[PDB]
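Asks: Pasting in a structure now, in structure tokens, and then I'll have a few things to ask.
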Amino acid sequence: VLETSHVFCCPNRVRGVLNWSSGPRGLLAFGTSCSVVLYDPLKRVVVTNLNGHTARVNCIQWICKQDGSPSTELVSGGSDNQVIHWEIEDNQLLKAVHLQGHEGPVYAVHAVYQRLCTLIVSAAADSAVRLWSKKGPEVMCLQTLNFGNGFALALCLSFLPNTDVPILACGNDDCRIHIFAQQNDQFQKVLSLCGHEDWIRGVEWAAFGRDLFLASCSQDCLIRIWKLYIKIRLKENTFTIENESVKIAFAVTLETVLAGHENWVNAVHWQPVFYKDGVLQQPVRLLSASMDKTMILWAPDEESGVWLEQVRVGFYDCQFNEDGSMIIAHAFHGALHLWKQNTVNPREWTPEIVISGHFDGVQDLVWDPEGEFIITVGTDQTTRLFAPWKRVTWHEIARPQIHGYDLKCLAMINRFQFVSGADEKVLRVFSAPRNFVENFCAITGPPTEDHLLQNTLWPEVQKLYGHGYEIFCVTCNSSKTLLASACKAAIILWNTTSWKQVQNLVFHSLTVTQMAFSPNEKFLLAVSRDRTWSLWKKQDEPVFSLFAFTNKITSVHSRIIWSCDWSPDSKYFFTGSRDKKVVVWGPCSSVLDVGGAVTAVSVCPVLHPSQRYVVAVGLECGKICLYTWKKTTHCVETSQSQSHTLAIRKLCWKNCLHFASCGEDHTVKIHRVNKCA
Amino acid sequence: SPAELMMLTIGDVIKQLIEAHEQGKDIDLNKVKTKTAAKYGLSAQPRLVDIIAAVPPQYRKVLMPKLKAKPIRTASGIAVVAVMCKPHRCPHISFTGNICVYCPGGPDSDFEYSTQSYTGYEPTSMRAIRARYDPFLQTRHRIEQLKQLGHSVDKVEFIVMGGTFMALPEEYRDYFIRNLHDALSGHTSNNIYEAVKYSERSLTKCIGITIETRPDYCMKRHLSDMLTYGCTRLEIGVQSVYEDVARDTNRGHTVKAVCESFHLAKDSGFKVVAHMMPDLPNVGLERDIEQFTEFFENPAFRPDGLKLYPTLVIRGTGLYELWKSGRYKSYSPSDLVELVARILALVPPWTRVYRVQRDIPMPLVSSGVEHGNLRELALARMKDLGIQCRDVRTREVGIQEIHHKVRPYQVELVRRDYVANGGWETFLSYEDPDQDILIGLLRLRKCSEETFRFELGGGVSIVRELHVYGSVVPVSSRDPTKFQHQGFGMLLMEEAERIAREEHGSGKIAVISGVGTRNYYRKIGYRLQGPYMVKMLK
Ligand SMILES: CCNC(=O)CCNC(=O)[C@H](O)C(C)(C)COP(=O)(O)OP(=O)(O)OC[C@H]1O[C@@H](n2cnc3c(N)ncnc32)[C@H](O)[C@@H]1OP(=O)(O)O
Ligand SMILES: C[C@H]1O[C@@H](n2cnc3c(N)ncnc32)[C@H](O)[C@@H]1O
Ligand code: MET
Ligand code: SF4
């Protein structure tokens, strides 16, 4: 009875991780840590995710729809020699096929919807490429090929003109192109292009009428275009190919040499064809991308033998819309840029809102007491705030600080005040600047990509010391009076207004793991790394004499504890550890084992009149099951679609259903359940 | 606006100089600068950086020979890139809160951002600070900035800063190294090995890395680890030749361990550069002279790379209070000049000096000498005494030409050998003796009877390093006159092979190499084995 509400993420960093389905209302697909994400630009909402491949996804590939309809097939190549086909249906998956045979990571994929025995070509990091026939459930590797050394980087398939004969051009690292023709059922090395001198960074076919032109976004900072056709003037390279006892002669030669960039050219995309109400035009709009933050859409003219450049507005790839009105690209890291052409001027473009994420991994987050905005922190050394937007869709709105070292601790102070923990021996305190507050209250009664980092900074008010090493945990009491913090073998407690020590505890022997203020502000649970816990009792700044504790034997868990939580009325506490043991507390329940390592645990803020206590448990393998244990039980667990691919970090709940899912997949998922359930 | 006026002057200069080039006319840059500035009502000269900043590529192809700035940055023959590590803690502090009695501010020594033995005001320091110590960002920025000055980047090398590197968690250092290699390869990877295989075929042609360390992390395990990274040279930090001083300086180890580290590393095949620390507490001037003489007289050490750093009392350390108590006194500047001048007369010919004096900002040292330049003062003093030095850096073609404009006329071979750490070292060179100018060198020895790498077991002689100085020449280019592609290395290789076959009486030749440089040896029929290039001798 759980349903996803919002997801926040960013693509990976390697090239070729973004694509558009070529059919009308083309969907947007991009990779992540290990999954795949489908997202639309219409309402700017993630369609869904595919929780398939189990490594860094390298390269995705859509499927050609020669009819001109939305695609429903996908190809994924990840980081551990695994390539997966995907059958899309009604925004869902039918089944996936896991081809095997590669050894190194796979980075080149291309699939053609044959004219079904679809054709697959894929080159892996093992200096090898493989060719596969896929006829329904039947799958096989048609051929395997390799080089003496080096690697291939450019792969794109093609058919001979006016026939189904398939032909491939591959660009290796040896500064030249190779071609292969599937005559006699087998691809034969036919010719090589000794063009520029650098690694090949991409190849693209373009069927223009009877002829086929070729684009090469070279690393040599140059672009060279040839064209295949059928058979004072230069010497063109031609050959004859067998086709039902017919030796058809084809000739190719250079068409043009375009050069307008300085750094390496990364990606090129032809303008895709589409229908002018059933009219299939063949435009010649072309797109280019390079390292040095430069977009050049090249184009010829009525007599422009050398193609004429155009608006150079403007990071390994820039994707192109079906019609061409839209256009998008990713930054070198993190966020991405989305531009759209405007009707008034052919030379007019406007940036457009796009979603983002921590893109490395998130470690902590918080629920605001008012319930309209949540703050998160990740290993990216950033901090982000998310709030819903009206017109409802939630959006990241502010990045209060950027820090030199990594941040791994977070706690809330007041309506705009908070404290973060980092890789230093210092504690920092931030409060919201006024301008942000007014801008937010205006929205609640649409920040862009670049304006954010310029005008989302926050002031610092305090600076705290004392821990002999880097901080490791932090928490604050509900009444907002005292806070707990611990480095990697003492406990330091700080008054809010005084910002000074109140009491120091040195009781454990190993590193502290997690703290828990009693909800009624009557106790303070401490779970550490030495397989032991401690409890301290406030007296009538009352001291915190140890009410009770455990030795190495009285402790129930046999391995390191990880999480702890109280009861809504502070009656009992509950601990989870790596040994997949669940306990209730004195102890008053049996071991509620689940068979999976426990990473996080949390409880409902309010209890049913049935007194059936419910608990959310975040496991170590992305699975998120839930249980229930009234004083003397599985209720519902997450779906395959709604499951992370890494260990959970924190599961906080809405307070005044909903909660928070802070995974290690640098994704922030929110899930709602039935209020009655 | 004046700015557009200077821009117009720049364009005028550009058109004049390209016109001169078309007919091959030669013109003084400063003359046209002055004339254009005057004719346009300019009160100040135009900067050469902006002059380079506007040439069109079809002219930058050939105009750089008359446009490069500060040529000495390539007067050696190989480009140099420095990188910064993340700040951390040295290991010894495990005993007490002591980094080193003379070490500057560390991770927690009254500095916002800094590093051990680094104030934080070096240009490299600000570069790292902006980069947030990210490897890839800073290396791209630095190489771009260097290329701005119209310098070829055909051959490049990496040096790593930082307090201690061996004492860091492994995953972090692997991430760091693969990021470095991807910076030149341009290929995103997943481990070290993938990045290595990809950088093998790259065109940046990296030729090696060097790292600092201390003798505690010198066991064969760490050496094998570094073999996986392609590192070539190492830094230790000797600071003395007397054991007592170490405990006096709270160094926390023994000079012996340094000696066995030297022996073992030399057996493996790395290069080593030492650090010398004149004017120390409880050390007389005669003590300094004697220990420096010992540093080469003893076959125990006979090191290869040398670096010197005079004492500098700085606030924060214990020595700060010791001098403040008026109990640690320095020398007068004349004394330091004489000390350096005497030292330079003692360096053996094979040893090469790399740097003199620290780069600390002036308004911080309680005993910092006025002169930022000292090598010049020592040169003046040794002219006064009429005695010359024979350092490698001071007899290569690049420096000798750039400072004295002397052309080699008659270059011949020279052979020498000695004993160090039990090794039968051997040194070869081509050089012109009459001007004492040197062009090419080679360091080859017999491996010791005791070894760590079994690949060297029996009939094996290792060639530690080979190099010809000069300036960068692109691998495709053949002769811009100059002396970097005349086939010189071939003769040295064949002669060294002949010597090893006969005089060494070995049976198989191994060699360390940079990741790219391997292909070079492929042209001679050398094949890979582990991290070592190798050729059978029969
Ligand atoms: C081991 C890591 N350290 C270094 O590499 C130090 C820098 N190395 C260098 O500057 C040069 O390689 C040397 C010091 C060897 C001087 O070069 P040297 O004059 O001995 O080369 P030779 O004249 O004997 O042979 C010329 C060939 O070397 C080739 N070559 C030059 N650099 C390289 C290189 N990194 N890798 C492979 N081949 C190279 C040239 O392409 C040339 O081939 P060619 O037939 O097309 O002209
Ligand atoms: C890099 C080399 O210089 C020494 N070193 C580092 N900082 C200082 C300083 N402030 N004064 C003197 N020597 C120093 C190191 O101990 C090493 O030997
Ligand atoms: C930068 S100081 C010299 C290198 C190293 N820290 C050592 O003392 O051994
Ligand atoms: S070992 Fe070197 S870097 Fe570390 S504290 Fe001592 S002198 Fe400084």
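Since chain B takes its numbers from Swiss-Prot, the residues it shows come out as 10-547.
If you check the header, you will see the structure was determined by electron microscopy, 4.2 Å.
Here the Cβ of each residue, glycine as well, is placed from N, Cα and C on the backbone.
According to Swiss-Prot:
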DOMAIN    B:82-372  domain 'Radical SAM core'
BINDING   B:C99, B:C109, B:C112  [4Fe-4S] cluster binding site
BINDING   B:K164, B:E474, B:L475, B:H476, B:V477, B:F497, B:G498, B:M499, B:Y530  acetyl-CoA binding site
MUTAGEN   B:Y202 to E or F  Substantial reduction in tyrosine phosphorylation
MUTAGEN   B:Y207 to F  No effect on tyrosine phosphorylation
MUTAGEN   B:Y251 to F  Small reduction in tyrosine phosphorylation
MUTAGEN   B:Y318 to F  No effect on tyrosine phosphorylation
MUTAGEN   B:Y329 to F  No effect on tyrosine phosphorylation
DOMAIN    B:396-547  domain 'N-acetyltransferase'
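Describe each of these features in terms of where it is and what it packs against.
Replies: Taking a C-beta cut-off of under 8 angstroms and a sequence separation of 6 or more, B:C109 ([4Fe-4S] cluster binding site) has the following same-chain neighbours: B:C99, B:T258, B:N259, B:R260.
Around the Cβ of B:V477 (acetyl-CoA binding site), 21 further Cβ atoms fall within 10 Å across all displayed protein chains.
Listed in sequence order, there are no same-chain residues at least 6 apart in sequence whose CB falls under 8 Å from the CB of B:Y202 (mutagenesis position).
The secondary structure of B:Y207 (mutagenesis position), as reduced to three states from DSSP, is helical. Close to B:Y207 (mutagenesis position) in the fold, though at least 6 residues off in sequence, lie B:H190, B:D191, B:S194, B:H196, B:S198, each with a CB less than 8 Å from its CB.
DSSP assigns B:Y251 (mutagenesis position) to coil in the three-state reduction, placing it in neither a helix nor a strand.
Taking a C-beta cut-off of under 8 Å and a sequence gap of six or more, B:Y318 (mutagenesis position) has these contacts in its own chain: B:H284, B:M285, B:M286, B:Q366, B:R367. Look at B:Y318 (mutagenesis position): DSSP puts it in coil.
Long-range Cβ proximity for B:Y329 (mutagenesis position), meaning a same-chain Cβ under 8 A and a gap of 6 or more residues, is found for B:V322, B:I323, B:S375.
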Asks: Less than 6 Å between Cβ and the nearest atom of ligand 2 is the rule; apply it to the recorded positions B:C99, B:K164, B:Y318, B:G498, B:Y530.
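Replies: Cβ < 6 Å from ligand 2, in sequence order: B:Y318.
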Asks: How many other Cβ atoms sit within 10 Å of the Cβ of B:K164 (acetyl-CoA binding site)?
Replies: 21
Asks: For ligand 1, pick out the recorded positions B:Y207, B:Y251, B:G498 that have a CB under 6 angstroms away from one of its atoms.
Replies: B:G498
Asks: Could you give the maximum C-alpha to C-alpha distance in Å for the residues B:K164, B:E474, B:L475, B:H476, B:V477, B:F497, B:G498, B:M499, B:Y530 that bind acetyl-CoA per the record?
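Replies: Overall maximum Cα spacing for these binding residues reaches 19 Å.
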Asks: At the level of the C-alpha atoms, what whole-angstrom distance separates B:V477 (acetyl-CoA binding site) and B:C112 ([4Fe-4S] cluster binding site)?
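Replies: B:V477 (acetyl-CoA binding site) to B:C112 ([4Fe-4S] cluster binding site), Cα-Cα distance: 36 Å.
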Asks: Do you know offhand how many angstrom separate B:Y251 (mutagenesis position) and B:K164 (acetyl-CoA binding site) by C-alpha?
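Replies: Their Cα atoms are separated by 41 Å.
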Asks: Filtering B:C99, B:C109, B:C112, B:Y318, B:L475, B:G498 (recorded positions) by proximity to ligand 4: which pass a Cβ cutoff of under 6 Å to any of its atoms?
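Replies: Correct list: B:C99, B:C109, B:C112.
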Asks: When a 10 Å sphere is centred on the Cβ of B:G498 (acetyl-CoA binding site), how many other Cβ atoms does it contain?
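Replies: The Cβ of B:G498 (acetyl-CoA binding site) has 18 Cβ neighbours within 10 Å.
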Asks: Near B:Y530 (acetyl-CoA binding site), which residues of its own chain have a C-beta under 8 A away, given they sit six or more steps off in sequence?
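Replies: Within the chain, B:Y530 (acetyl-CoA binding site) has Cβ neighbours under 8 Å at B:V520, B:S522, B:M542, B:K544.
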Asks: Around the recorded [4Fe-4S] cluster site, report the further residues of that chain (criterion: Cβ within 8 Å of the mean position of the Cβ atoms of B:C99, B:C109, B:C112; site residues excluded), sequence-ordered.
Replies: B:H101, B:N107, B:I108, B:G115, B:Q125, B:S126, B:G172
